[PDB]
Amino acid sequence: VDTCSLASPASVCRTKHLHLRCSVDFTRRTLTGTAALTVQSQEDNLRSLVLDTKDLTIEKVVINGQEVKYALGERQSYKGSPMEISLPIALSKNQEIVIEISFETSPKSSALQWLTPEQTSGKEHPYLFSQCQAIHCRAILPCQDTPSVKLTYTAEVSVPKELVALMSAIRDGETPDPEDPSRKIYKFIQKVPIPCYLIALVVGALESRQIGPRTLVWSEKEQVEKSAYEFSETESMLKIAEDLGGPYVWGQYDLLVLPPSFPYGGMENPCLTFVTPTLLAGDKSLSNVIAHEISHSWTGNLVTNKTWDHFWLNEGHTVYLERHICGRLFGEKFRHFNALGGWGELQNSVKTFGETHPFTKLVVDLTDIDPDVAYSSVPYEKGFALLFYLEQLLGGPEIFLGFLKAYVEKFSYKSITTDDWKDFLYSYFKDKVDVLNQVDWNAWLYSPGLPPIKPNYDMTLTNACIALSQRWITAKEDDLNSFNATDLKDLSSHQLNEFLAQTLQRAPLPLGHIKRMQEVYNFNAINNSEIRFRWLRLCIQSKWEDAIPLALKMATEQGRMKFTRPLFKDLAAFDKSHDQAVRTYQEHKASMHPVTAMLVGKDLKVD
Ligand SMILES: CC(C)C[C@H](NC(=O)[C@@H](O)[C@H](N)Cc1ccccc1)C(=O)O
Ligand SMILES: Oc1ccc(CCc2cc(O)cc(O)c2)cc1
Ligand SMILES: [Yb+3]
Ligand SMILES: [Yb+3]
Ligand SMILES: [Yb+3]
Ligand SMILES: [Zn+2]
């Protein structure tokens, strides 16, 4: 059972297709239109069914050309309001009908961010973008909002004619809107069955530049050139991903670089991955995020977690493939470096949560828990650690990539649980079952805390980071003189980032050490967002008042939650900046992304 959804489950009925016809009204900040669901009964004598909704206004529900009775249940917090529809004729098993629902969204849709012209690059036009994962699609349209159900879709979207609509689907043409010549209608087709969390829409002043045989980059005009360069390795990553996962089935792989308030580094919307402009480091150094979202084209979008309790299946396998792509491009030592960094992030998460916390388990129970609140690095890095351990247990990366490809083939177009995975693992490695029975399954899958076994990691690229961080940590006042810009001479941006991650784990350091570090390394000049993030964190946690405006500026001028949440939390923890931190949140709150606003508020214990 999907405890995050109020809709009829897949055992009762299944949505096969959605046809969406809607109009984007920037004046009212509403999407208005009709969602036509092709629904297949899985039961004999089926007479009603229930859909998820959230802050939607339902005008009517039409079946066989007649309006039918429906009822909106009481709101259940972040789950929204269940919508029961009374079918006019009882359905037999496997019978399909079409239900057309006329609806309109709320300007406060938690799926959507509506941006004024000032919040964009061009300053002339507004902009809208969606973010449905995990359970926000119900805030756009009535659906069975669960990844246990996969459906194809088509859509016709009317927007002001000077703007462009894109969706997680193949572009199917554009025309003037017959009902309003100030508007265009953009059409879309997604022929591959997907979970509804993968439905996505952007509307804005978008331009495109081709960067590979199946990839355009889309953004506002002022970011197109830089994005084309930043993401030029995209085709080479697709090719390696295909080698590891099997055929890329989705047609196009385009990229959309969103405005800075986009709450995530990336989102694997099929045919059109969304990314944060905070990837635009200028040197392609943050391109692992592209490798990662590309990997979802197999692990997540093709093989999908059946409920959100099993999210690690999505994320852990994806981080596993991500790291192989980057290992192919840059070497096995680099794969190990990033693998070990991830174990470090898992250390941080488990320390933050506490080693007995329920959300340090690999498989969790999200009953009564808002997924946006439970979200962390655990499913990512504890999932990846399990896979990496198993790789090492079962004979190495070549052997384990064999399993990964077979696993993708086996479960393509399906939604599965941890036991499905484990079951196939045992079937695939049936000649190594005695070895598999040596794994402590209950601990890995179901216990809180760090995993029972740490994998083995090559240290080559990590050693210099640890060495420098330990120099700083053990330095006394009289040792500060020995530090110099030449310390960084042979470190890549990745190593500079890991140096800062190591040092941040021991924060605070003495204020004089941090001032010296700015003195000799000039980290204030680094605009790499990962590096700047950790640096400002280290500065604020070490109580350097100079870094306060820098941390505030970064927290507000972009809204990637990975950066914005810990910066606000750090600033609220520092007595000198606490009052400014809450005031600044209060001031920005109305124009923030709705999920980010909610989480930062809880973080800060404000409103
Ligand atoms: C390299 C990755 C770890 C980057 C990471 N992005 C992802 O994991 C995306 O694939 C996720 N789909 C982001 C996400 C997860 C849950 C709910 C909403 C959005 C991110 O930081 O955004
Ligand atoms: O969008 C989503 C989807 C799933 C979740 C739940 C993710 C999770 C899994 C886990 O094993 C441990 C966690 O601490 C958190 C959170 C957000
Ligand atoms: Yb066509
Ligand atoms: Yb079995
Ligand atoms: Yb000394
Ligand atoms: Zn992911």
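The numbering of chain A matches Swiss-Prot: 5-611, in order.
Recorded method is X-ray crystallography, 2.0 Å.
Positions of Cβ are set from backbone N, Cα and C atoms, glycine also.
These come from Swiss-Prot:
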BINDING   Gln135, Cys136, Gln137, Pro267, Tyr268, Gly269, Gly270, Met271, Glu272, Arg564, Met565, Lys566  peptide binding site
MUTAGEN   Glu272 to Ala or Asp  Complete loss of epoxide hydrolase activity and aminopeptidase activity
BINDING   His296, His300, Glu319  Zn(2+) binding site
MUTAGEN   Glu297 to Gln  Loss of aminopeptidase activity, but keeps LTA4 hydrolase activity
ACT_SITE  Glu297  active site, proton acceptor
MUTAGEN   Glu319 to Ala  Complete loss of LTA4 hydrolase and peptidase enzyme activities
MUTAGEN   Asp376 to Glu  Strongly reduced aminopeptidase activity. Abolishes epoxide hydrolase activity
ACT_SITE  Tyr384  active site, proton donor
MUTAGEN   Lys566 to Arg  No effect on epoxide hydrolase and aminopeptidase activity
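On the structure: features taken from Swiss-Prot.
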residue : record                    : DSSP (3 states)
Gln135  : peptide binding site      : coil
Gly270  : peptide binding site      : strand
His296  : Zn(2+) binding site       : helix
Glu319  : mutagenesis position      : helix
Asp376  : mutagenesis position      : helix
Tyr384  : active site, proton donor : helix
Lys566  : mutagenesis position      : helix
Exercise. Just how many other Cβ atoms lie inside 10 Å of the Cβ on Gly270 (peptide binding site)?
Worked result: 23
Problem set entry | Entries of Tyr268, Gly270, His296, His300 which, being binding-site residues, have CA atoms within 10 angstroms of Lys566 (mutagenesis position) | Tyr268
Exercise. Say you check the Cα of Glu319 (mutagenesis position) against those of the binding-site residues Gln137, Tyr268, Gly270, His296; which is nearest?
Worked result: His296
Exercise. If you measure from the Cα of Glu272 (mutagenesis position), which of the recorded positions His296, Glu297, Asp376, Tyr384, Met565 is the nearest?
Worked result: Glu297
Exercise. Listed recorded positions are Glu297, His300, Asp376, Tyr384; which of them have CA atoms within 10 A of the CA of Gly270 (peptide binding site)?
Worked result: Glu297
Seminar exercise, completed: Counting only residues outside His296, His300, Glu319 in the same chain, those with C-beta within 8 angstroms of the Zn(2+) site's C-beta centroid are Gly270, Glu272, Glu297, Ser299, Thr303, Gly304, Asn318, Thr322, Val323, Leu325, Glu326
Exercise. For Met565 (peptide binding site), which of the recorded positions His296, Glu297, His300, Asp376, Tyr384 has the nearest Cα in space?
Worked result: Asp376
Exercise. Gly270, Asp376, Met565: which of these recorded positions put a Cβ within less than 6 Å of any ligand 1 atom?
Worked result: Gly270
Exercise. Which one is it: of the recorded positions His296, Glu297, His300, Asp376, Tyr384, whose Cα lies the shortest distance from the Cα of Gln137 (peptide binding site)?
Worked result: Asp376
Exercise. Which recorded positions from the set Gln135, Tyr268, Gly270, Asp376, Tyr384, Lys566 come near ligand 6, judged by a Cβ under 6 Å from any of its atoms?
Worked result: none
Exercise. Taking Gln135, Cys136, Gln137, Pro267, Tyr268, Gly269, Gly270, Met271, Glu272, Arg564, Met565, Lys566 as the record's peptide-binding set, what's the max Cα pairwise distance in Å, rounded to a whole number?
Worked result: 18
Exercise. Just going by other Cβ atoms within 10 Å, which of the mutagenesis positions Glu297, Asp376 has the emptiest spot?
Worked result: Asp376
Seminar exercise, completed: Rounded Cα distance, in Å, between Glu297 (mutagenesis position) and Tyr268 (peptide binding site) is 11
Exercise. Tell me which residues of the chain lie with their Cβ under 8 angstroms from that of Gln135 (peptide binding site), as long as they are six or more apart in sequence?
Worked result: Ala115, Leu116, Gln117, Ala204, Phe266, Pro267, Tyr268, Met271, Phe278, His597, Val599
Seminar exercise, completed: Among the recorded positions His300, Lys566, the one whose Cβ has the most other Cβ atoms within 10 Å is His300
Exercise. Between the recorded positions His296, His300, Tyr384, which lies closest to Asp376 (mutagenesis position), Cα to Cα?
Worked result: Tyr384
For this session: Using C-alpha atoms only, work out the spacing between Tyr384 (active site, proton donor) and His296 (Zn(2+) binding site) and round it to an integer in Å.
Result: 11
